[PDB]
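Q: Sharing a structure here in structure tokens format.
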Amino acid sequence: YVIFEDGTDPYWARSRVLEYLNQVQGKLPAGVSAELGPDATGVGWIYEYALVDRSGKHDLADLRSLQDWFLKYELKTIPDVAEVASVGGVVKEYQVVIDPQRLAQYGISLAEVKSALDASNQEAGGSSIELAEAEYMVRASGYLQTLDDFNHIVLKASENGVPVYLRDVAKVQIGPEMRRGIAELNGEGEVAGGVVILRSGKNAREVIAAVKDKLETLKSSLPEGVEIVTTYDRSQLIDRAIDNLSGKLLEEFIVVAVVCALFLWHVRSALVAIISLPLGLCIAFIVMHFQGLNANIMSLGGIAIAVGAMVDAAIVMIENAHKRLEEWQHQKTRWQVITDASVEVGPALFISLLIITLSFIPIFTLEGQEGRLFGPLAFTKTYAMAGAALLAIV
Amino acid sequence: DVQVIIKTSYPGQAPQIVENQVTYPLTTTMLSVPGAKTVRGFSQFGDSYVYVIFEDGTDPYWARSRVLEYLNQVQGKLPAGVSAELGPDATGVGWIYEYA
Amino acid sequence: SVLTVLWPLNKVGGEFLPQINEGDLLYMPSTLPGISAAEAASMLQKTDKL
Amino acid sequence: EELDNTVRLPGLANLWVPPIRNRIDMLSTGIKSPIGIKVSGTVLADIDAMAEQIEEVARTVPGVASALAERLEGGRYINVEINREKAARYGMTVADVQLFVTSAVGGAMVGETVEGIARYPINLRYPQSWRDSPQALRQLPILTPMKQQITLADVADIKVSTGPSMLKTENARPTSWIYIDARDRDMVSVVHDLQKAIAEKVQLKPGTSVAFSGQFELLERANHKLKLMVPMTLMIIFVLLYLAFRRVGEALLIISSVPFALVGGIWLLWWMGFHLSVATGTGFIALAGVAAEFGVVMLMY
Amino acid sequence: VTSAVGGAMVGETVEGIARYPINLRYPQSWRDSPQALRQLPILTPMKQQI
Amino acid sequence: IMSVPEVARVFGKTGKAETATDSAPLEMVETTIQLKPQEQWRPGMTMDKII
Amino acid sequence: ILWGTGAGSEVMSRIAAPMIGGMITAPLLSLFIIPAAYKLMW
Ligand SMILES: [Cu+]
């Protein structure tokens, strides 16, 4: 892991890291290679799905192979899905197992056997030729694609002969490649599948949606007796949480309307309360967009309690407006004088909203992981409050 | 539009082992690159040209920078001497002056 | 008079987006896959004559 | 016209384009064709068979078009089938056999020579004479690790087959794109008839998928977004019409107005038999701007 | 120690668009326990059996 | 885990999973438990209670 | 722009044409949508 100071253009930071990643590739082993991480954070684990079979026809190794060279390719296509992890299953493996006694007898060392394998599985062609008029491309395959072929690898042979083959000192058998990650579903057990990961910052909900349509569409192609059982759907917590805040806000308008009705015995405050919020709400959503923050539970939590502290400007304005009218009920320009005194109640009110916002900065000051977790709730509010002050004046 | 060209030459060969050998490792490593829209490449007799398309309006140099991320993980997996080339820096418009 | 303009809108006259003109021309002919390099250089020369 | 008529030969269909546009057209990868489909798969054989079966469904569905399955496999080959077992009897590695296939019969450059600031290639190959024809190949002389003197035919069977002239693939794996072309009509309906008619009464092979692409994907979006713009553009236009004089009668007049102003312009398309373009629509947009102005200036008076 | 007793993959096999590993190792029986290791049979550059 | 009547699906993962993100040995047992709407299936039984 | 163009006017014309025709109709319309339509409006 390479850690950078908070708030560094990630892609930039990833770019810098690479600088010296190239100076190293040659210094480490053969085949062994260095991998740069994905592109998502630890949050990026969005959708997880198991690949099980409602029968016994399709193999464990078969499933892993299905998820690896089919599904994974199908889903990585989807927009902001960084990578589609593969989990569990088992790897179809071609196992050449030597027999020491057979080696002794024929007198061929391991080095010899290894050199043969590296020289028994390749393909090549060497230019074209002018037969007739058209040119022909000349190819060849030495391709290991049958156990017959695995067996028929010459090791030691001689003139006028016999030929010692690999079949002669080893048994070639498909097997399970030494496991590094085992996955399972319920008591039933042992099953392969894959996780979906979100390329940093991009409404996970949508990414899940795009995935789910694909899966629905794909299930047609699936072999017989295999089901994609969802193990995870971040969308649900997102939906649940979002529907939660969708309700509280309306519930807040009605509560306010009811309380108003009891205090001013009914008044268009209904539309007034509802107008003040969405606007002070709509500025918070205008600003966060610009400075591209998020929409995490915190940010949403911010606007919620803001609604609660934006009542006084509306309440205080109205009272003074209501009291100013009554003076003319006791006895254009005359609606203007009612405004004038709505102006007398303006100054300090207005300024009280502005003074409220600034005090929040100490919260920004804390700089833990938690502190940065809370920045949202405070960032949304801090910017919503100042705009709420202008809000109040409009 | 915004794209990154990845030419790979092979002295002589064939449409199968020019892909199987060099572009099969090239196209597949590029699937994971941050921001890649579609990774469609043309393999052919002797050459492997691989295009990476990005969404319209992406800092080209940035886009070219991202592409490179995984271009390094591949150099060792393809043949000897055979090497991967990042495109030039001009678009299809860039062909200005031609002289015999 | 808007009617008289409407008969047109459905007929649209003829053709769509242009292609524009440059001082020169480029020639490319679907040709078929396999050929010789010599036969290529030959055809090239003949074409440069026509 | 003269050129197209002057230069004419077999196998060649002439195309005449300008410099800039051509160069642009030779990099922008995709499908000019209004519509096409992609069948992704694990092996060339599978997805190819799909194109064949889809073709009939293309010609059949109400829609004029020519389905281009695979103008690709026009490649002439010479398969050198190395019989491992016969190479074994000679104590030879498939690689060693290929040594002759690649260097002796190809000419794989075995290094280059530095002349200061320049380097030219070094080529190691059998004489031109021995690489002349398949027969030549069959008789290609090989000397074994045991100074046995044999011929490529002894360890290989060479056959002439016809395969790919090139290989195109979408996202690592192989996909064939069939081009179906319908012209001058918004064919957004056809793509849905196919995606469902297929499922209901036409099958498929596990290990593959089907993708629909063409000029329409982006077009449909363009149309969609444009049609959101007209309500939004009118709403702002209305707010900008109503504010100089307030009344809706005039503002509604101007809106109900513009269409007739557009007449002369399109009747201009009439002598000219003029196409129409985003450009003609660009003029229309400007026309409608000046006329609206004229209405305003006159209404005030 | 690495191939016979480990199972260091000595290459993979291309099935179109997929590749599985090839593993070269002594029989499961000879890698069972430290004792097994002590008796792990080696044949020298001189066909000596140790 | 599946025994509990308040758990829906369950997923056992032991180790890593073909991704640079996960770095867990074969010891590292890592399971995802899926829960049902508290419509089901119990009276009381709060989150910490389940736990 | 209509009579000659050695430098790309397959496009300038396309947007130019509408302008003229509309400019023969536009003056006229401005003239007779102003009075008639007005008295009809009220
Ligand atoms: Cu863990």
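Chain A uses Swiss-Prot numbers throughout; the residues present, in order, are 94-424, 433-495.
Cβ from N, Cα, C; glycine included.
Looking at Swiss-Prot, you'll find the mutagenesis A:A399 to D noted as follows: Strong decrease in copper resistance. As a published mutagenesis entry, A:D405 to N appears in Swiss-Prot alongside the note: Loss of copper resistance. Under mutagenesis, Swiss-Prot gives A:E412 to Q with this note: Loss of copper resistance. Among the mutagenesis experiments that Swiss-Prot reports, A:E412 to D is described with the note: Slight decrease in copper resistance.
Describe each of these features in terms of where it is and what it packs against.
A: Its Cβ taken as reference, A:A399 (mutagenesis position) is surrounded by 21 other Cβ atoms within 10 Å in the chains shown. DSSP assigns A:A399 (mutagenesis position) to a helical segment in the three-state reduction.
Note on A:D405 (mutagenesis position): other Cβ atoms within 10 Å of its Cβ, all shown chains, come to 14. Under DSSP, A:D405 (mutagenesis position) is assigned to a helix (H, G or I) in the three-state scheme.
Residue environment of A:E412 (mutagenesis position) contains 13 other Cβ atoms, counted within 10 Å of its Cβ in all protein chains. Look at A:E412 (mutagenesis position): DSSP puts it in a helix.
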Q: What is the separation, in Å, between the Cα atoms of A:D405 (mutagenesis position) and A:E412 (mutagenesis position)?
A: 10
Q: Identify, in sequence order, the mutagenesis positions in A:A399, A:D405, A:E412 that approach chain C with a C-beta to C-beta distance under 8 Å; the answer is 'none' if none do.
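A: Among the mutagenesis positions A:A399, A:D405, A:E412, not one has a Cβ sitting under 8 Å from a Cβ of chain C.
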Q: Sorry to bug you, but what's the C-alpha spacing from A:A399 (mutagenesis position) to A:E412 (mutagenesis position), rounded to the closest Å?
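A: So the alpha carbons of A:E412 (mutagenesis position) and A:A399 (mutagenesis position) sit roughly 21 Å from each other.
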